[PDB]
There are 2 protein chains.
Amino acid sequence: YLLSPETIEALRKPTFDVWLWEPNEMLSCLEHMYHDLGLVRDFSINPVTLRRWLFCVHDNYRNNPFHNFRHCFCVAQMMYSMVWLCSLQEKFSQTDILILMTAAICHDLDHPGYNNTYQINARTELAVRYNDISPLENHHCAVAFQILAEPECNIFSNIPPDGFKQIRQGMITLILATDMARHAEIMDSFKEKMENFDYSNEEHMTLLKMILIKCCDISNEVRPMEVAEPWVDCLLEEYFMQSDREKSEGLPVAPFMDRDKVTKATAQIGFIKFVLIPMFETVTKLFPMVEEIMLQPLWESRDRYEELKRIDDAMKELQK
Amino acid sequence: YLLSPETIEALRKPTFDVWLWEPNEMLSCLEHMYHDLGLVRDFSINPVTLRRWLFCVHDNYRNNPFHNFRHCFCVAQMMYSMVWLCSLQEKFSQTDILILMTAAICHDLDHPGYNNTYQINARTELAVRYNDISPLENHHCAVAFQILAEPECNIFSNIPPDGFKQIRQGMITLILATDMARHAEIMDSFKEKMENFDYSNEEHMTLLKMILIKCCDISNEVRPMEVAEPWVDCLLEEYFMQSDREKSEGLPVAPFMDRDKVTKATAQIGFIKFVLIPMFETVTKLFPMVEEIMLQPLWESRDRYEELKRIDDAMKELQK
Ligand SMILES: C[C@@H](Cc1nc(=O)c2cnn(-c3ccccc3Cl)c2[nH]1)C(F)(F)F
Ligand SMILES: C[C@@H](Cc1nc(=O)c2cnn(-c3ccccc3Cl)c2[nH]1)C(F)(F)F
Ligand SMILES: [Mg+2]
Ligand SMILES: [Mg+2]
Ligand SMILES: [Zn+2]
Ligand SMILES: [Zn+2]
C-alpha cells in the first residue's frame, strides 16, 4: 500500500493496468489522487477521514462481475488520467475537479448487477421507489450521500455549507448523467454547445463535465487490448445472469444480453463505432491531445474487432 | 354510512361543502365517483377492492393540519367537478380520466407537513433518497404504487400490463407535476401549446392533464368563502410549524411562511392574482364554462381579501 514512484507515474496514463492490483492497493492509488490533485489541500480534507471514506465507499460496492469496486477504480483512474492529459486544472476550478473525481468513485455504489430495464420490468423496490426514473443512478447517488452523512466518512466536513450545496448538486448531475438511456440527449446538448463552446458559460461546463464522466464510465476500450478485453467478458457475464433470470421469470430479454445472439465482436464493433468513437471525437475538438492518446486505441479496438468478426463469419460459414 | 341522493347530486359541483363529512363518508363519495365515471366498468375494478383500496389510501395519509386525507378528497372532488363542468369525457379517454382521478387521490400520500425546501435544507432522509429532486412528490408517488402493489388494494389487478404501464407513467407525471417549484415551467409549456392547442396531440394532452391536477390541487379558493377560508388557516398552521422548526435549527425561512411577514390577506391576494387567476384564465380559453363557475368566485375571493387587508393593516398599526 506504498505506491512506488513508478506506479505513481503510470497512474496518470490511460495505459495503466487496473488488473494488477488488489482493493487495498487501489484504495491507496485513489488516496494518492486526492492529495496529488491538491483536493486534500484546498478543501481541508482530513487525510484520515479520506482513508475511512474510501473503505466506506469500497464496502458499499457489491461483488458483481462488472459493476464492482474495480470498475469504480477504472472510472476514477481514467478521470484522473484525463485531468493530466487535457490539463483540466487550467480550465476547471478545484471544486469541479473534486466533483469529477468524487462522482466517478461513487457513480455505481451498491449496484445490484441488473440494469434499469430489469428493475422497471420486474417492478423492483428501486423502480417503485424512484418511479421508473433512472432508478439505479438515483440509488447510487443516494448511497453516496448517505455515506457522506456519516461523520466518520464525511471527507467534506470542513467545507462551508455553500460549497457543499454546489458539490452535492454537481455530483448528482454527473452520476445521474451516466444512465445510458440519456446518451443521445446529452450528446446532442453537448454537440450543440460545442458549435460555439464557452468555458465561462456554466451550462457548457456542466455538459462538458457530464460528457467527461460519461467517457470515463465506458472508456474500457481506450485501454490496452490486454486490459480492455477481460472487461467485456465481465459485462457479458453479468448480462447473461440478467437474461437467464428474465427468461426464468418470464420477463422480456434484450438481444444484446441473449447468449444465442450476442457475440463479443459484433457487439463491440457497433459500440465502438457508434457510441465510443463519436463521443471522444467531440471532446477532441476542445482537447486535441485526446485524439492521439484515446481515439487512437479506439480505432485499433474497432479494427481489431472488425477483423475479429470476419474470422467468426468465415469460421461459422465453414461449419454449415 | 350511505349517501343521500342530494349529496350525490351536490358532489358534482365545486360548491360542495367538503368540511361536513367524515372519512367514511368521503371514502363513499370517492367510491361513487369511480362507479359514476364508468371507471369500475371500463377497467373491471373489483368493487370490493375499490373500497379496500380507498381505505389503504386513507390509512396512508397523515394527520397534518392541511396535507391530510380531507385535502386529497378536495382535489379528487374538484377533479370530479371539472370532469362534468368541462365535459372532459368527450375529449379524454377513460384511461386519462382514471389517471386524473387516481393521481388526484394519491398525490399527497404520506406527506410529513414540511415542504421540499425544508427537506432539502435540513438534508432529511427523503431529500437524500431523491437527490433533492422533488423529494416529496417522488415519495407520494412511490407510496401510491407500494399500495397498489398489495393485491388486496390493487384496483388495477384486472388491467392488462400494457395498460398498467400507461396508467403508471401517467400518474407519475401528474403527481410530480404538483411540485409548485415547477409551476412557472409548466405554465409556460402549456401556454406555448395553447397558441394552437390540439386535442389529438399527445404532448398537448399531457400538459392539459398536468394543468388540470394542478388546478384541483390549489383550488381551495374556488369553493364558497365559508368552505375555502378554513383551509388557508390550516395551511398556515402547517407553515408556521415549519418556520418555527427552521428558525430553531438555523435553516432559512420562506418570507411567505414568516410569522412576522405573512398575513392571510396579503398572501392570498398575491397567490390569487399571480397564480390562481392566471392559471384558470388560460384554461378558460379552452373551456368557456370555467369562467363563470370558477374564475368568478376567484375574483370575489380576491376582492374580499383585498378588503380584509385594509382592516388588517389598520389593526396591526395599533398592536404597536
Ligand atoms: C458489451 C456491451 C456493449 C458495451 N461495451 C462496452 O465496452 C461497455 C462499457 N460499458 N458499458 C456499459 C456498461 C453498463 C451499462 C451500459 C454500458 Cl454502455 C459497455 N457496453 C453489449 F453487450 F454489447 F451491449
Ligand atoms: C397561503 C399560502 C399561499 C397559498 N394559498 C392557497 O390558497 C393555497 C392552496 N394550496 N396551496 C399550496 C399548498 C401547498 C403547497 C403549495 C401551495 Cl401553493 C396554497 N398556497 C402562503 F402562505 F401565502 F404562501
Ligand atoms: Mg452505472
Ligand atoms: Mg403535494
Ligand atoms: Zn459505471
Ligand atoms: Zn396537494
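Using the numbering of Swiss-Prot, the residues shown for chain B are 246-565, in order.
Heads up, header says this was done by X-ray crystallography, 2.5 Å.
Using the three backbone atoms N, Cα and C, a Cβ is placed for every residue, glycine included.
Within 10 Å of the Cβ of B:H312 (active site, proton donor) there are 25 other Cβ atoms, across all protein chains. The active site, proton donor annotation in Swiss-Prot covers B:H312.
The feature 3',5'-cyclic GMP binding site is assigned by Swiss-Prot to B:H312, B:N313, B:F314, B:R315, B:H316, B:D353, B:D462, B:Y484, B:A512, B:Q513, with experimental evidence given as support. When Cβ atoms from all protein chains are considered, those within 10 Å of B:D462 (3',5'-cyclic GMP binding site) total 23, not counting its own.
Swiss-Prot lists B:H316, B:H352, B:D353, B:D462 with the feature Zn(2+) binding site, giving experimental evidence as the kind of evidence. B:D462 (3',5'-cyclic GMP binding site) falls within a helical segment according to DSSP.
Marked as Mg(2+) binding site by Swiss-Prot on the basis of experimental evidence: B:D353. Around B:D353 (Zn(2+) binding site), a 10 Å sphere centred on its CB holds 26 further CB atoms from the protein chains shown.
Taking a C-beta cut-off of under 8 angstroms and a sequence separation of 6 or more, B:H356 (mutagenesis position) has the following same-chain neighbours: B:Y306, B:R307, B:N309, B:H312, B:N313, B:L381, B:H385. Recorded in Swiss-Prot as a mutagenesis result, B:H356 to A carries the remark: Reduces catalytic activity, but has no effect on substrate affinity.
Proximity of B:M425 (mutagenesis position) to non-local residues of its own chain (separation of 6 or more, Cβ distance below 8 Å) is seen for B:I463, given in sequence order. Here Swiss-Prot describes B:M425 to A as a published mutagenesis experiment; the accompanying note says: Induces a 2 fold change in inhibitory sensitivity by BAY-73-9961.
B:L480 (mutagenesis position) is surrounded by 19 other CB atoms, counting those within 10 A of its CB over all protein chains shown. Among the mutagenesis experiments that Swiss-Prot reports, B:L480 to A is described with the note: Induces a 6-9 fold change in inhibitory sensitivity by BAY-73-9961.
Quoted from Swiss-Prot, the note on the mutagenesis of B:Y484 to A is: Induces a 6-9 fold change in inhibitory sensitivity by BAY-73-9961. In this view, B:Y484 (mutagenesis position) is surrounded by 23 other Cβ atoms within 10 Å of its Cβ, with every protein chain counted.
Taken residue by residue with DSSP, B:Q513 (mutagenesis position) is part of a helix. Listed in Swiss-Prot as a mutagenesis experiment, B:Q513 to E is described as follows: 2 fold decreased affinity and catalytic activity for cGMP. 8 fold decreased catalytic activity for cAMP without affecting the affinity for cAMP.
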According to DSSP, B:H312 (active site, proton donor) sits in coil
Please identify, from the binding-site residues B:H316, B:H352, the residue with the sparsest Cβ neighbourhood, meaning fewest other Cβ atoms within 10 angstroms.
B:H316
Going by DSSP, is B:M425 (mutagenesis position) sitting in a helix, a strand, or coil?
helix
Cα-proximity to B:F314 (3',5'-cyclic GMP binding site), 10 Å cut-off, over recorded positions B:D353, B:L480, B:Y484, B:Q513
B:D353
For ligand 2, which among the recorded positions B:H312, B:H352, B:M425, B:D462 have a CB under 6 Å from it?
B:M425
Apart from the site residues B:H316, B:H352, B:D353, B:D462, the 8 Å Cβ neighbourhood of the Zn(2+) centroid comprises B:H312, B:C317, B:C319, B:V320, B:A349, B:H356, B:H385, B:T423
Round to the nearest Å and give the CA-to-CA distance linking B:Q513 (mutagenesis position) with B:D353 (Zn(2+) binding site).
22
So which recorded positions out of B:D353, B:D462, B:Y484, B:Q513 are up against ligand 6, CB under 6 A?
B:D353, B:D462
